[PDB]
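*Asks:* One structure, pasted below without further comment.
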Amino acid sequence: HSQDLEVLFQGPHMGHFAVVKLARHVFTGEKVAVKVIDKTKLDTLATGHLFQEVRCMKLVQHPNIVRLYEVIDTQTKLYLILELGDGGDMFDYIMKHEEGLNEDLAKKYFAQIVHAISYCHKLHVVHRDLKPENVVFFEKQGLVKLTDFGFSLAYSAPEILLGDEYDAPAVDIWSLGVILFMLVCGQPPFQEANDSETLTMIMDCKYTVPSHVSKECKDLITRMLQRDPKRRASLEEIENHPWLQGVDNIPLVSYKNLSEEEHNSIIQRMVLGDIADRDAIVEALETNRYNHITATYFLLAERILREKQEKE
Amino acid sequence: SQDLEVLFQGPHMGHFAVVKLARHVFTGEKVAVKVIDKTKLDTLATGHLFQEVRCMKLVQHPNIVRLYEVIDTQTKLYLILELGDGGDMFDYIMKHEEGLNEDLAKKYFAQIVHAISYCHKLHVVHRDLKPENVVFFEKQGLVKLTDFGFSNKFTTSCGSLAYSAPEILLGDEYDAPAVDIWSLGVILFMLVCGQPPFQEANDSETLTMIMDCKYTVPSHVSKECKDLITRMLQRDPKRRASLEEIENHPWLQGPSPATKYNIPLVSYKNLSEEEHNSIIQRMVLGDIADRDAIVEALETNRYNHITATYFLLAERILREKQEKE
């Protein structure tokens, strides 16, 4: 009765699926993905934080971010109906290029990645698990898109390995730097035999850039992969870096403000939606945290300004 | 209540594939879902279809699409089915503007008739046999039958006119098996000519050609195949050929020995009085039909979800008893 997705997706005739409409028994292009998350392997404190984190995602809308169409809750499991790509992930593509992509082609992929996270960070959305495996091809459209937002050692910023309190936007900037490296060398920037030996390198932040990599692009990598989260680069620097120039709007939250009746409506709709206790919402917004509340606030803020500009 | 409704009928989008992905690319682990609309259906249609679809779950044959699950809801009915890679047969035949080579027709046709042979012995008729309902599992070498004509339909009349028997165009009572036979003859004809045997500009004159049963076979088709076709395409259903004859026509024989595998025991093993009664009692308890209903259907020798559910439950009893042997 209430385990119908369960018998479809987990039954004996067989967690990421494609649902594709058939025509005379062959695939068409009407398709969505479905991701199945195992609630059981998680606590009710953690399972409560997962559902708020993914509900928030339905509000993200960007060409280079994979849309979350629905979340369907179950006792035992959670189902995400997602946009479905065409040519696999960006990690297998790099495996097909053992010494790197040509820089002009790299630029085209990385600009899209950076444009995506740059949009996220202006809306207080933050990926936390940024890997080439989470960059996905939409080949028929000529796009890459980020998927599988957060909530394995190479991609982790070295502060994450220390366990100390993090500034979440800077960890994405690091994970951005590991991605640039892998595009232009076809190898991860920190890889030794022992998982332990590796860890030292990442803490040290000692990597070699191959000689064929241009002077500009070498500089961009050192601006994102520095041992200290405070010295890394904000996105306006990366977005406008020389290396990315030439490669061809921006979120309204960045340069316009809410009216006070507009601001109050959001916080009212947020509490009525059981997003959080109003006190927590204002601590969050004032602390300027990077979590599903601020994100919810700022995505909803953007939908009102977008409507206000349309009327004009 | 509506979780499936949102998956398949949601804004992001009835026959779908559900396919396992691995690093965001398709695999071969896949099933299919056919969605059936129960609205615009009375209560007795909705009741039977639920048992027909329910009894198709018991059919097992290499040449029939497996019906793994049924999932009933208020509006829609969801059939979890076996998914092919290959397309259907009509698109295959259409690619062959002058028919398939006769020894390839033979390979496909022999498979189709083993499917219909297994069905008719277990008192299952297709009622909608046409090359669109023959699917390719070309990774496994074979074709399987699908979309059995269930109570939703009883493909529309403008389209299915070509494939329809004269007696179901005239509209009177009929032997349902003989209708599948007529449909076998039309398929064989398409396999070896890439054209349907009755087709005209007006769909009113096609109707006449079917009633009079006039068609012409290209010269290159052998005399035996030609003969098989005329034994399945008679206007009188009493004149057509039962599956023993068809399945043993020289065109498909050629004298190798026959495998007992994939043949229903119900056709040669007999049942005891206590077992016969044990089925009907399980059927009455399972609320499939009145005991009168069941005894009447078996006495009249009908082909529907009662007699079929009877010979399927029977075959299980025969298969387990044979296992003990």
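Numbers here mean position along the shown chain, with the first residue as 1.
Header says: X-ray crystallography, 2.9 Å.
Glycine is treated like the rest: Cβ placed from N, Cα and C.
From Swiss-Prot, here are the annotated features:
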- B:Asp128: active site, proton acceptor (ACT_SITE)
- B:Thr156 to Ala or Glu (Swiss-Prot position 173): Prevents phosphorylation and activation by STK11/LKB1 complex (MUTAGEN)
- B:272-315: domain 'UBA' (DOMAIN)
*Asks:* What's the CA to CA span in angstrom from B:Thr156 (mutagenesis position) over to B:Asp128 (active site, proton acceptor)?
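*Replies:* Their Cα atoms are separated by 11 Å.
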*Asks:* Using a 10 Å cut-off on CB atoms, tell me which of the recorded positions B:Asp128, B:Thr156 is the least crowded.
*Replies:* B:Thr156
*Asks:* So, by DSSP, how many helix, strand and coil residues make up the domain 'UBA' (B:272-315)?
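*Replies:* For that range the per-state counts are 34 helix, 0 strand, 10 coil.
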*Asks:* Can you give me the CA-CA distance across the unmodelled stretch from B:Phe154 to B:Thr155? There are 6 residues absent, and I want it in whole angstrom.
*Replies:* 11
*Asks:* For the deposited coordinates, which leave 23 residues unmodelled after B:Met13 and before B:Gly14, what is the C-alpha to C-alpha distance in angstrom?
*Replies:* 11
*Asks:* How many Å lie between the CA of B:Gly254 and the CA of B:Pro255, given 2 residues are missing there?
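*Replies:* Between the Cα atoms flanking the 2-residue gap there are 7 Å.
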